[PDB]
Amino acid sequence: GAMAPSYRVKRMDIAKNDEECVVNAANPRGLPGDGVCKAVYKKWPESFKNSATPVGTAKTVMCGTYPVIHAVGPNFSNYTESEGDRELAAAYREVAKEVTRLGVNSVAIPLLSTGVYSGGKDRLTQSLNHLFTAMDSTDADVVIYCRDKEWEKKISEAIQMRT
Ligand SMILES: [Cl-]
Ligand SMILES: [Cl-]
Ligand SMILES: [Cl-]
């Protein structure tokens, strides 16, 4: 684990991360998809061999020796608010188990279910709080990746508030 486990946020493409492993915001079928998923497919295509996994779960596939943790958050257009919230919390819990199993000292993670799976809603706080709930008991350095300037500021404020 990291000597002083921390959270940081960066506004840039997660495919250029400087961490020991990456979390993909995957679809259940292991398809190239859009957004973060498509960038992950371009950078680590080999990690999509047998990466299909149900909603609410995470499945790790190696690209060489670099781990890609495919985490499947719910599409809020299909799920009710309550069941979608439960699946979103479950996907992050499975990410924490995989990061721990891998023994990595750092992990790059996007906010699950905040893009095309958001159902047209702003889910920054909902997704980030589930990320904290799952990752707080791990000792890896967590680096959250985002693309919007306003979201970078809000995620940074949420991280600083707890320190
Ligand atoms: Cl970039
Ligand atoms: Cl999404
Ligand atoms: Cl964003």
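Sequential numbering from 1, following the chain as shown.
Quick check of the header: X-ray crystallography, 1.5 Å.
Yeah, the Cβs are placed from backbone N, Cα and C, and that goes for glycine too.
In the three-state DSSP scheme, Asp13 (mutagenesis position) is classed as coil. Every protein chain shown contributes to the tally, and the Cβ of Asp13 (mutagenesis position) ends up with 14 other Cβ atoms within 10 Å. Experimental mutagenesis is annotated in Swiss-Prot for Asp13 to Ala (Swiss-Prot position 1343), with the remark: Partial loss of ADP-ribose 1'' phosphate phosphatase activity.
Residues or ranges marked as ADP-D-ribose binding site by Swiss-Prot: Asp13, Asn27, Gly35, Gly115, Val116, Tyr117. Within the same chain, residues at least 6 positions away in sequence whose Cβ sits under 8 Å from that of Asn27 (mutagenesis position) are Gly33, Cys37, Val72.
As a published mutagenesis entry, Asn27 to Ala (Swiss-Prot position 1357) appears in Swiss-Prot alongside the note: Partial loss of mono-ADP-ribosylhydrolase activity; complete loss of ADP-ribose 1'' phosphate phosphatase activity.
When secondary structure is read from DSSP and collapsed to three states, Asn27 (mutagenesis position) falls in the coil class. Under its mutagenesis annotations, Swiss-Prot gives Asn27 to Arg or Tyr (Swiss-Prot position 1357) the following note: Almost complete loss of mono-ADP-ribosylhydrolase activity.
Under DSSP, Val36 (mutagenesis position) is assigned to a helix (H, G or I) in the three-state scheme. If you take the C-beta of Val36 (mutagenesis position) and look for same-chain residues 6 or more apart in sequence within under 8 angstroms, you find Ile14, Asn24, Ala25, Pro110, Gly115, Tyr145. Among the mutagenesis entries in Swiss-Prot is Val36 to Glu or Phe (Swiss-Prot position 1366), noted as: Almost complete loss of mono-ADP-ribosylhydrolase activity.
Recorded in Swiss-Prot as a mutagenesis result, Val36 to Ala (Swiss-Prot position 1366) carries the remark: Partial loss of mono-ADP-ribosylhydrolase activity.
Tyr117 (mutagenesis position) falls within neither a helix nor a strand when secondary structure is assigned with DSSP, and so counts as coil. Counting every protein chain shown, 23 other Cβ atoms lie within 10 Å of the Cβ of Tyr117 (mutagenesis position). According to Swiss-Prot, the mutagenesis experiment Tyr117 to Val or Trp (Swiss-Prot position 1447) carries the following note: Almost complete loss of mono-ADP-ribosylhydrolase activity.
Quoted from Swiss-Prot, the note on mutagenesis experiment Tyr117 to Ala (Swiss-Prot position 1447) is: Partial loss of mono-ADP-ribosylhydrolase activity; complete loss of ADP-ribose 1'' phosphate phosphatase activity.
The binding residues for ADP-D-ribose are recorded as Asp13, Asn27, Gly35, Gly115, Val116, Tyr117; their greatest pairwise CA distance is 18 Å. Every protein chain shown contributes to the tally, and the Cβ of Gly35 (ADP-D-ribose binding site) ends up with 14 other Cβ atoms within 10 Å. Checking the recorded positions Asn27, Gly35, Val36, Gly115, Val116, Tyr117 against ligand 1, none has a C-beta less than 6 Å from an atom of that molecule.
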